Amino acid sequence: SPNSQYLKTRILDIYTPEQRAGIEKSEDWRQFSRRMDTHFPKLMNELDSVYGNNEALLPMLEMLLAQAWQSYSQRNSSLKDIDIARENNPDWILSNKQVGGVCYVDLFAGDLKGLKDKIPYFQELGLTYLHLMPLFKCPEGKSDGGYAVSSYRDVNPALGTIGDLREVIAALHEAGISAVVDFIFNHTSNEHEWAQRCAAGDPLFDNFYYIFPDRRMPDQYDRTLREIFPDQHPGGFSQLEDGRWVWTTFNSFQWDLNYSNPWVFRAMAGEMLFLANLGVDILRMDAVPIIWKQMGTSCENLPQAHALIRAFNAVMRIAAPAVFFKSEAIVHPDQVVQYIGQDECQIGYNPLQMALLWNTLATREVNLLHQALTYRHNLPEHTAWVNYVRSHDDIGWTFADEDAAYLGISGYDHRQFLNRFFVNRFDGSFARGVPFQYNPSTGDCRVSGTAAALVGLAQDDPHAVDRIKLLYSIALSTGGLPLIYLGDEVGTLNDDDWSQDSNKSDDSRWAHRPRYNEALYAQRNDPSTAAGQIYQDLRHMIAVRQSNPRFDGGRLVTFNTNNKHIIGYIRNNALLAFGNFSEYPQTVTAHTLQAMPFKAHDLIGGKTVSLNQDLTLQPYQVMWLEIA
């Protein structure tokens, strides 16, 4: 195996002697040389564990690192400043100053120019982090909402140009906001150049995807594969027009990139350096578990998957230190955390907390949430959760059956109830959602619908507004980077007309992907409207979070409230949070509060609260009590 010093001199072997000597004396190279020394041994180890004695490994690595240097040389100087600043502050994502938003560029603002105009609103809201949904060229009609990529360099013409995006990224930075874009690295669309060329049998693109002659292999793989979109096709495979079969985990027009080929790693690392130099602060690592395949396994969460992500990480540490990773692993909780590490993905989605937030609204019982918060919340140093209430996706019930079992809960039966409840097929349910991917062969089902629809705002349930307040508070205060689905802050309901657009009617996730409601946004300043109540509620909690250092970091300790309806937890030995999940008044007992100070200021309601007597929370009330 080669070393850092060998590759460095081989990189400089493209320059003529005259220029080489000048390059070697420059600041850019010194930094690049330092980072090569620190981070290369990780890159080599990671790739070695995946590719072993592969013929192509060294030439690939030489080619990749030659680009890394060129990419870093061309890297805009203000991005280099961010590079140094994040090398020095690896914990910036752990700061209570961070509050994130996410929106579709078109549905929220028309296009990229219009998006840049909404920046003042983002500053009004207090956002420091903004995820723009898939921005790039994709097939017309059905494209899994942009997640089928036809080019990683060409912006969706309907949104604007590559130029506009750089302008947007720059303006966001001027406003103190980080740009977050998807890195859809598991798959491309079937109209992506690499797809067309691989399928056509271009030797330059051999083994870029998994294409089979017949059903022999697909049949054998399917024996152990999870079906993500069963509505679309069974198992993990789609048939071409020519009769062959391609690996398609998601839609049929989404082809799994083949990471057994090292040149696929190189190609995708090149695409990563490109997005980096655009000024992207955080890449959303889409479908992290899917990137490695092995016969007889579920082809999810395999060791090589982790290694490749760690290899990508090292690439950034070398050529773009500012670029952090956000892990999208919507899987078993034991597997979710395994992607979260400083040399893998520094942050990741927290599907466990989100799902249990909703669970608790339905059961009124905090047992699973409290369990999850007690045993699964705290993370390795320099890493954070992305805590959320809703997203562009369905809600999946991703609690651990093992964990449920210790509580005498049957996972199978509990998901039956949760699914019935949130699609308004359980007596008295306040929820107005729709099924997503009901699977007759597994019993599995997920839930589409906005936060407002799922808490009962559509029928004007008197508790709807408080429910939204309650959910966001937990996301904003547990510890980690909170991500608001833009639209929620004014109580945006479903697009009940999703099912009549024929590019959409097979994907109930559009129910909760409506176009910006201008009437609702006009009301955000009026406390008489639900939009206003929700807005000032959220805006208040954001303000408190960002200015009160009791919220800093990601560590939490659960407080046992001795009431099955009330969640309790402590931040930094100075903040005590209570959340009533009952629609009835619920009491935290004086006996329970014995060890707390006799009085504490509530950051929510503004009042001072007595803790040497019984504490009765109103329906869905949340208290943030300063106890130190």
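These residue numbers are counts, starting from 1, taken along the chain as shown.
Quick check of the header: X-ray crystallography, 2.5 Å.
From the backbone N, Cα and C atoms, a Cβ is placed for every residue, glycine too.
Annotated in Swiss-Prot:
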- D144, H187, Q254, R284, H392, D393, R509: substrate binding site (BINDING)
- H187 to Q (Swiss-Prot position 195): 98% reduction of activity (MUTAGEN)
- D286 to E or N (Swiss-Prot position 294): Complete loss of activity (MUTAGEN)
- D286: active site, nucleophile (ACT_SITE)
- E300 to Q (Swiss-Prot position 308): No effect (MUTAGEN)
- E328: active site, proton donor (ACT_SITE)
- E344 to Q (Swiss-Prot position 352): 30% reduction of activity (MUTAGEN)
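Shown on the structure are the features that Swiss-Prot records.
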residue : record                 : Cβ contacts under 8 Å, 6 or more apart
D144    : substrate binding site : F250, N251, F253, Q254, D507
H187    : mutagenesis position   : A148, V149, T248, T249, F250, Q254, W255, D256, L257, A287, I290
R284    : substrate binding site : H131, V180, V181, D182, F183, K326, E328
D286    : mutagenesis position   : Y147, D182, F183, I184, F185, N186, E328
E344    : mutagenesis position   : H306, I309, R310, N313, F325, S327
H392    : substrate binding site : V102, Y104, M133, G145, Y485, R509, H512, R513
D393    : substrate binding site : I330, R509
Next on the checklist: I want to verify one value. Collapsing DSSP to three states, which class is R509 (substrate binding site)?
Outcome noted: helix
Checklist outcome for this item: Cβ neighbour count (10 Å, all chains) around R509 (substrate binding site) is 21
Item to check | Fewest Cβ neighbours within 10 Å, where candidates are the recorded positions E300, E328 | outcome: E300
Item to check | Coarse DSSP state, helix versus strand versus coil, of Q254 (substrate binding site) | outcome: strand
Next on the checklist: According to DSSP, collapsed to three classes, what secondary structure does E328 (active site, proton donor) have?
Outcome noted: coil
Checklist outcome for this item: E344 (mutagenesis position) -> DSSP, reduced to three states, gives coil
Item to check | Cβ-Cβ neighbours of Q254 (substrate binding site) (radius 10 Å) | outcome: 28
Checklist entry - Can you tell me the three-state DSSP label for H187 (mutagenesis position)? => result strand
